[PDB]
Amino acid sequence: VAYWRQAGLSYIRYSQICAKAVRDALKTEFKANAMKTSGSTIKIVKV
Amino acid sequence: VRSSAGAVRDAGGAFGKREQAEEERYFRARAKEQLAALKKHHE
Amino acid sequence: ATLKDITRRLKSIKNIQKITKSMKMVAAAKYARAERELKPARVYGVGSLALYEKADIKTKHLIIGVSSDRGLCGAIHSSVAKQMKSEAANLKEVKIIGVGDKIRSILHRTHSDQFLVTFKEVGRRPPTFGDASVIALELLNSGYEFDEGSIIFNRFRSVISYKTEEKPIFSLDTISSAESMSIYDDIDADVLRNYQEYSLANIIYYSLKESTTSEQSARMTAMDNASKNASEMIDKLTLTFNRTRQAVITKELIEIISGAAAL
Amino acid sequence: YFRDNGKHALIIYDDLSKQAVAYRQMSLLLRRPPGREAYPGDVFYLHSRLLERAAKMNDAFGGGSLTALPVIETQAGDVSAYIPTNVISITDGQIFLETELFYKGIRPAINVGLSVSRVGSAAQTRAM
């Protein structure tokens, strides 16, 4: 029970923020390969 | 070379009829979503 | 057929040929990219598989089928769907997840009751770990508590070949403490949970990357075949067109000549 | 005779394709020059004058009526053909039949999408 797990968050979510921050700290040379990775295409299907 | 846009619909061929049905399917599913969203904007 | 029917049909199929040719090239550049991205993803995904493939693990079952939303890729969807229903009839309470709308299309009439959730927007941008994460999160925090599970997908082999495979998900956090996992025993439940979650994302990421490479290669082939078939039809119709074209001139002219002679 | 004496008649011309052929033979052998498809120049008129005789009469003329169902044979589905187009352009509506539909099990083989009739009096029925 870490501060984030008590908040109802998973290691998936924790790891996603950590991963994003490492990308957001790259310089404009490796930052070009932010785009091709780190997407949000897939969507849920309700009703 | 020569312009030919819309030739598939123009033929009334299988491919033509299929595309017409495919558009209709898409926009009837859109209408369902849009009328519900309009119902919930109603209050 | 009439000259006007032939002409209209010729123009349609010429348009179909151009498009299928263009989409073959699109799929080719997309496939090349997928196959590059598959290289590190295979090392990663197989490394995540090492735990279960070094230990005899046994044991509500969860079937995750992986394809895409997009048509014209040969037997990509039928393959996975065929093993989904095949393994479902062999198992003993079954719930099904489909990733890619084409999964739901094939199975709905018979397995509609067994569907937990569906995912769409698959096959447009190359999948990421984010996408694996989104599926992962919408399964753990959804409500269904599975004892065992398996993921079914197309494993890439070459430009023209792929194999429909199944990987297990023992993600049941209860089964991680059994017979062969007895040597992994000092870990508190908190970290095993974090491990279990991450490995659930890894195996879905692995299936996503393999499936996409297979799907793009199969899309390339289907479009290549489509445009070759269209070109053959074009060739045949052009011959009929020219014959008919000449015959209309001939027919017309004989009518005018008859009309002139009769005066 | 029914139309004009206060009664109602239905006439079927089965078919007008074969009448045009006979008209073409007769006219050619009279040495009247051959027109489009060797038909006489006035093949339209042959059919337009006939079908215009179907009519609904007012009460001062007896209230009678004559309805016509002409029949046209197309070749390989070609409604754009000369004689078919003439008669399509004359009639109030048309019932289009198709081989594909016939063999698919659609019998009567009516193409509902293409088939047309003029409005309908308010009275076709009311529960219908």
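Per Swiss-Prot, chain B residues shown: 33-75, in order.
Technique stated in the header: X-ray crystallography, 2.1 Å.
Cβ atoms are placed via backbone N, Cα and C, with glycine included.
Copied over from Swiss-Prot, here are the features:
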type	residues	note
MUTAGEN	B:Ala46 to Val	Strongly impairs F(1)F(o)-ATP synthase-binding
MUTAGEN	B:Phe47 to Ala	Strongly impairs F(1)F(o)-ATP synthase-binding
MUTAGEN	B:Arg50 to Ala	Strongly impairs F(1)F(o)-ATP synthase-binding
MUTAGEN	B:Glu51 to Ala	No effect on F(1)F(o)-ATP synthase-binding
MUTAGEN	B:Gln52 to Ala	Impairs F(1)F(o)-ATP synthase-binding
MUTAGEN	B:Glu54 to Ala	No effect on F(1)F(o)-ATP synthase-binding
MUTAGEN	B:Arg62 to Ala	Impairs F(1)F(o)-ATP synthase-binding
MUTAGEN	B:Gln66 to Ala	Impairs F(1)F(o)-ATP synthase-binding
MUTAGEN	B:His74 to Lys	Retains its inhibitory activity at pH 8.2 and does not form a homotetramer at high pH
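Counting other Cβ atoms within 10 Å of each Cβ, the mutagenesis positions B:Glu51, B:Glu54 show the lowest value at B:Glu54. Shown in sequence order, the list is empty: the chain has no residue 6+ apart in sequence with a C-beta less than 8 angstroms from the C-beta of B:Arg62 (mutagenesis position). Using a CB-CB cutoff of under 8 Å against chain C, the mutagenesis positions that qualify from B:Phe47, B:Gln52, B:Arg62, B:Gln66 are B:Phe47. Note: the CA-CA distance between B:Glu51 (mutagenesis position) and B:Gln66 (mutagenesis position) rounds to 22 Å. The two recorded residues B:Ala46 (mutagenesis position) and B:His74 (mutagenesis position) have their Cα atoms spaced 42 Å from each other.
A gap of 21 Å separates the Cα atoms of B:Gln52 (mutagenesis position) and B:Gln66 (mutagenesis position).
When the CA atoms are compared, no mutagenesis positions among the candidates B:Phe47, B:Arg50, B:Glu54, B:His74 lie within 10 A of B:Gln66 (mutagenesis position).
For the recorded site, B:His74 (mutagenesis position), the DSSP three-state label reads coil. A distance of 40 Å separates the Cα atom of B:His74 (mutagenesis position) from that of B:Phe47 (mutagenesis position). In this structure, the CA atom of B:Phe47 (mutagenesis position) is 10 Å away from the CA atom of B:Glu54 (mutagenesis position). Counting only same-chain residues at least 6 apart in sequence, none has a Cβ under 8 Å from the Cβ of B:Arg50 (mutagenesis position).
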